[PDB]
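Heads up, the thing below is written out as structure tokens.
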Amino acid sequence: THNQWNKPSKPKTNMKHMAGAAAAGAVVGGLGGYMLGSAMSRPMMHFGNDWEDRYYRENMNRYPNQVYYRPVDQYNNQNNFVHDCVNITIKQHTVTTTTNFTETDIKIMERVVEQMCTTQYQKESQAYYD
Amino acid sequence: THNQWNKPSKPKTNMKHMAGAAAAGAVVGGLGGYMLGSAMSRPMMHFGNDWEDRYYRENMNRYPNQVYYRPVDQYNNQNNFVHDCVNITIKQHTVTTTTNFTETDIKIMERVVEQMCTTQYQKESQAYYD
Amino acid sequence: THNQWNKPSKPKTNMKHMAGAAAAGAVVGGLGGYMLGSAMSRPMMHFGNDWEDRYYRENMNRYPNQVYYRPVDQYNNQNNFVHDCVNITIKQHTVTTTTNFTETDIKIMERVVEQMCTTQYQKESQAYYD
């Protein structure tokens, strides 16, 4: 004879996002790829009594992994920025009190802020006078 | 004879998003890809009594993985920005008190803010006088 | 005869994101790749009684791993920035009090902030006078 009792008392299980793809305030975006943040799983579990006599299983499988990885990548620009440019403060004040002459004031690119947490492949900059 | 009892008391299970694709305030967007944040799973579970005598299963499968990965990627621009440019403060004040002459004031790009958390492949900039 | 009792008292399990891909405020983005932050797992577990007599399993598998890794990568620009440019303070003040002459003031690129946490492959910069 066989007897199998199973009397759990108030069991609690949390299988949220089990064997799945979860993304929370993230980026799963690439220029290239074949498997980015995916799930291909075959998990097995038991939580009670189990009993097996004479089985055959999981024998003579043939699943070799064969890959030819030949990409060409040239003159690209990729950047991954996380938590950059935090708590930046810039202050630039000016105070002037003034009181038969000739004055001239010529200025270029005065009090300029540029390129805070930017990415580029190429740039040029010409700032001159004649 | 065979007997199988199963008397759980108030069991709690959370299988939200199990073996699925979940995205919460995220981006799953790429230029290229074959599997981005997907789920291809075959999970098995039992939560009570189990009993099996003489079965044959999961034998002589043939599922080899064969891939030819040959992309061409040239002169692209990709960027992944997460939590950038937080808590930025810029302050630029000016105070002037003034009291037979010739004055001249020529300024270019005065008090300019530029390119805060931008991306680019190329740029040029000409700021000059004649 | 066979007897199997299973009487757990208030068991608690946390299988959140088990055998899956999870991303929380991260980037899983690359220029190239074949498996980036993926899951290919076959975990087995039991949490109660178990009993097995005469089984055959997991025999004569053939799953060799064969890869030809031949990529070409030329003139690329990639950068991974995490927690850069934190708590930056810049202060540049100016105070002037003034009271038959000829004045001339010529300035270029005066009080400039540039290139805070930027990436580049190439740049040029010309700042001159004539």
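By Swiss-Prot numbering, chain C shows 95-193, 197-227, in order.
Using N, Cα and C of the backbone, Cβ positions are placed for all residues, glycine too.
Here the residue is the original one, while Swiss-Prot reports the published mutagenesis C:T183 to A with the comment Accumulates intracellularly. C:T199 to A appears in Swiss-Prot as a mutagenesis experiment; the accompanying note says: Accumulates intracellularly.
The Cβ of C:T199 (mutagenesis position) lies under 8 Å from no Cβ of any same-chain residue at least six residues away in sequence.
Chain break remark: 3 residues absent between C:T193 and C:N197, end-to-end distance 13 Å (Cα atoms, rounded to whole Å). Neighbour count (other Cβ atoms within 10 Å of the Cβ, all protein chains): 10 for C:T183 (mutagenesis position).
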